[PDB]
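A.B. asks: Let me begin by handing over the structure; questions about it come next.
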Amino acid sequence: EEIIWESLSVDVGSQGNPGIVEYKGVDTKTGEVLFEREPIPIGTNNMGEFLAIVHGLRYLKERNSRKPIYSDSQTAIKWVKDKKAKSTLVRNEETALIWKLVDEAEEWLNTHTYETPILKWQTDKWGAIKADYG
RNA sequence: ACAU
DNA sequence: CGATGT
Ligand SMILES: [K+]
Ligand SMILES: [Mg+2]
Ligand SMILES: [Mg+2]
Ligand SMILES: [Mg+2]
């Protein structure tokens, strides 16, 4: 199996897990950063991975692009397929922001359509995803 | 076990 | 070493 170079790759970065969460999307071929989310004070790795995919979907749909999205997160890929982020993170004042973003991402999935293939980046074969936070 |  | 997830 070969890398689909005409694609968008996304990844999360964090300081702590749970901790400060950010994510970005890059052109898989060139590494050009196409979007980056301002750090969110408290979230989980998987919430960030999920938000990154959904933002990718919205970014590609707005631009009428049929490119696939790569993510290395088995969890987030499934959450997007289910349109449901099954996170364990407590809901409190500290986590309100990330939970609002997650709820709104689910809502977007439940009110829009897309054909974008969401593909597993095969880290064991190909190395780190091109959006990785080194 | 697998993926982060 | 710890945590998030299927
Ligand atoms: K585990
Ligand atoms: Mg990742
Ligand atoms: Mg990474
Ligand atoms: Mg890392």
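Numbering of chain A is taken from Swiss-Prot, so the residues present carry the numbers 61-194, in order.
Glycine is no exception: its Cβ is also placed from the backbone N, Cα and C atoms.
From Swiss-Prot, here are the annotated features:
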- A:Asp71, A:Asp192: Mg(2+) 1 binding site (BINDING)
- A:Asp71, A:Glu109, A:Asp132: Mg(2+) 2 binding site (BINDING)
- A:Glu109 to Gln: Loss of activity (MUTAGEN)
- A:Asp132 to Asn: Loss of activity (MUTAGEN)
- A:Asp192 to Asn: Strongly reduced activity with manganese. Loss of activity with magnesium (MUTAGEN)
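Could you place these features in context, so I can see how deep they sit and what lies close by?
C.D. replies: In the three-state DSSP assignment, the secondary structure recorded for A:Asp71 (Mg(2+) 1 binding site) is strand. The Cβ of A:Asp71 (Mg(2+) 1 binding site) lies under 8 Å from the Cβ of A:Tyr83, A:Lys84, A:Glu109, A:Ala112, A:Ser131, A:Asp132, A:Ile189, A:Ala191, A:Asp192, A:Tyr193, each of which sits 6+ residues away along the same chain.
Secondary structure from DSSP puts A:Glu109 (mutagenesis position) in a helix.
When Cβ atoms from all protein chains are considered, those within 10 Å of A:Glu109 (mutagenesis position) total 24, not counting its own.
In the three-state DSSP scheme, A:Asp132 (mutagenesis position) is classed as coil.
In this structure, A:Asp192 (mutagenesis position) belongs to neither helix nor strand by DSSP; it is coil. If you draw a 10 Å sphere around the CB of A:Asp192 (mutagenesis position), it holds 16 other CB atoms from the protein chains shown.
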